Number of protein chains: 2
Amino acid sequence: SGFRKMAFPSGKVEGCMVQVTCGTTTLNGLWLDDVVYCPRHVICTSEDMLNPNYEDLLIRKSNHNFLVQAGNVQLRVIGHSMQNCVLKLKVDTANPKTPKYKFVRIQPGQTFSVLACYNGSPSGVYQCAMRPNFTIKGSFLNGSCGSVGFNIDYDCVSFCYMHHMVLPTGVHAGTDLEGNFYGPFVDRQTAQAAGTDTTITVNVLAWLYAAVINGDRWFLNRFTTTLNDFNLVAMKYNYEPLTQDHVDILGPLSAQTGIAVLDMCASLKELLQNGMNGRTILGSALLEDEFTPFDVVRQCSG
Amino acid sequence: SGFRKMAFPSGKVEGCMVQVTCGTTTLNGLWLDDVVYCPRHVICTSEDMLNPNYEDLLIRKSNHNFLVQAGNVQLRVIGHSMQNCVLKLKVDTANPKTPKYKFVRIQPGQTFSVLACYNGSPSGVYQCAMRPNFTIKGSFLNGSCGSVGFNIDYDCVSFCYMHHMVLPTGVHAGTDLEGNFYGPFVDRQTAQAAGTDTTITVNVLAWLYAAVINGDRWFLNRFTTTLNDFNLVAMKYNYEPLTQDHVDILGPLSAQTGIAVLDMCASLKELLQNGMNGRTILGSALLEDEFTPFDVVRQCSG
Ligand SMILES: *[C@@](O)(C(=O)NCc1ccccc1)[C@H](C[C@H]1CCNC1=O)NC(=O)[C@H](CC1CC1)n1cccc(NC(=O)OC(C)(C)C)c1=O
Ligand SMILES: *[C@@](O)(C(=O)NCc1ccccc1)[C@H](C[C@H]1CCNC1=O)NC(=O)[C@H](CC1CC1)n1cccc(NC(=O)OC(C)(C)C)c1=O
């Protein structure tokens, strides 16, 4: 009963957050086994930020002046292997709270929970999605850098996101944990295109399959359409093309619900050209597209 | 940058969740020091649920047949003091993870995070509010009972909510941790009025003060009104009266922002009669009222 934007419990990650300081900039790190992960630009001294030289700093910079803190427990630094845009510090102590964990790259449309931190301490958790343009609509301030996004797969923490920067439109770009940016972004202060964002067609459908479940079923209509026609409706309405995979994934829902994906497709396109008239689906006057088919199911079976 | 519905980190509570079984019903408990808290109707055997006798069960029921589990660690039961609608079991072991913690009653309009659990294990966290009618719009299924709502005050966990039941409209009622229901609700299967819910005027204002901050400022208008006139606008639009306290709390925002509360009041009432034309404030086509003035500030200063 009810249907909410809902993040994974943050406990298993909370135990991995630490502070990382270097001169003028302190930001967050992730303490996994005997290594700690942070955005490499922890070594930038502003100035550098206009167009930096992360080769001609990394090796030229020394362990000692990297102040790692695990609350107070000032972790004893060792290594400094740089992977892309992450800086990985091996440390004398290994994490006793280290959860069963994993580094993963997510595709656009997938969601994760974000645990937003400052000075190595968490302030809160929210769920967002990798946008088609490879941005995320998150909530970050000064010091949020190194904050991480994650899924939990039973007792297993899949880490997908580390936060690096804000983009023109108050949206956010960051890397995976092997330090490669989502989207064509660099850690530098240049004019970077956000990109024109599509709506995640499948996620909006899965949302309506969550509605009908939770009794709200008014939007429903007396028509149907084709996977082709639909798509060309999508296009003027900046909806990602819908694909056979997308259909085959909306099955397990469309199944239980009765309603076949292609009716919901018409039920949807009706809403797209018509307006919403100021009525609301699951307490929203807008089409929500940050819920994966999967997201729905876990919030309808623990 | 950005603005999200955001829950407190769940770590400190996760360590307090346990399973509580009695015959046909297993649900969640809260393990604080050497006592564990759960909804008293863990002892109901259906049937009872039509109109129960929690006097003529509590004492008549025996410790041993209460199966408390802390993961596997089958906690050794002792006590059975019943406070209102909670059943409090003292146990041989005290919680080493017991956080600095506190039992508190929240007023309508205030928010808390919910950590929704099944079989004593958490599935996710979301933020919701005590609705004026004393309901909450949450996301709960079978086994969610005993799930708790909370705020965190630095290292201090204020517990406000324990979940008991669903109401007509797919909304939720539950107690404080001293076992007294929010609203006029009872743990029994009778026809219970949800109640007609107002919109939390102050929270909707604090939301707009969060908008302007995060650059979205279009809604803004060329007028003003009075605290009186406004209120009588509120009334047809089911907005709670606005009060001097409500004003004095929107200060610290209205301050930093420049804009004085009474302009935003006109800026608001314009939106109320006019429609939203299908444009959006902070990625919402509806007036959001589950953000306290406080909620905004912490998400603009860690
Ligand atoms: C990180 O938090 C960070 O790298 N800085 C940590 C810090 C900052 C102040 C004091 C102590 C520690 C931020 C993300 C923050 C910034 C404001 N809101 C956030 O979400 N990342 C950056 O500052 C980032 C660094 C880049 C090398 C990778 N960055 C630098 C310069 C300019 C921008 N963006 C910006 O203002 O441009 C737009 C596109 C107009 C928004 C930037 O993100
Ligand atoms: C709790 O989870 C619970 O008490 N039951 C735990 C349980 C259930 C099945 C198997 C194992 C353990 C639920 C809350 C759940 C129920 C479905 N969605 C939820 O949020 N609470 C109740 O079941 C509650 C117990 C009352 C004594 C306090 N309860 C009982 C009967 C009827 C209702 N509500 C209902 O269906 O009525 C409405 C108003 C039409 C919705 C109820 O909530």
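Quick note: numbers on chain B are straight from Swiss-Prot, i.e. 3264-3565, in order.
Backbone N, Cα and C atoms are what each Cβ position is placed from, and that goes for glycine too.
These features come from Swiss-Prot:
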type: ACT_SITE; residues: B:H3304; note: active site, for 3CL-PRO activity
type: VARIANT; residues: B:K3353 to R; note: In strain: Beta/B.1.351
type: VARIANT; residues: B:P3395 to H; note: In strain: Omicron/BA.1, Omicron/BA.2, Omicron/BA.2.12.1, Omicron/BA.2.75, Omicron/BA.4, Omicron/BA.5, Omicron/BQ.1.1, Omicron/XBB.1.5, Omicron/EG.5.1
type: ACT_SITE; residues: B:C3408; note: active site, for 3CL-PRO activity
type: VARIANT; residues: B:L3468 to V; note: In strain: Zeta/P.2
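Overlay of Swiss-Prot annotations on the structure.
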residue	record	DSSP (3 states)
B:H3304	active site, for 3CL-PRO activity	helix
B:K3353	variant position	strand
B:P3395	variant position	coil
B:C3408	active site, for 3CL-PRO activity	coil
B:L3468	variant position	helix
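In sequence order, B:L3505, B:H3509, B:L3513, B:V3524, B:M3527, B:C3528, B:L3531, B:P3556 are the residues of the chain that are 6 or more apart from B:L3468 (variant position) and have a CB within less than 8 Å of its CB. Between the CA atoms of B:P3395 (variant position) and B:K3353 (variant position) there is a gap of 34 Å.
Proximity of the recorded positions B:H3304, B:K3353, B:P3395, B:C3408, B:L3468 to ligand 2, judged by a Cβ distance under 6 angstroms to any of its atoms, singles out B:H3304, B:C3408 in sequence order. The Cβ of B:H3304 (active site, for 3CL-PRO activity) lies under 8 Å from the Cβ of B:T3288, B:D3311, B:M3312, B:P3315, B:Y3317, B:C3348, B:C3408, B:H3427, B:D3450, each of which sits 6+ residues away along the same chain.
Considering only the variant positions B:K3353, B:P3395, the Cβ with the fewest other Cβ atoms within 10 Å is that of B:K3353.
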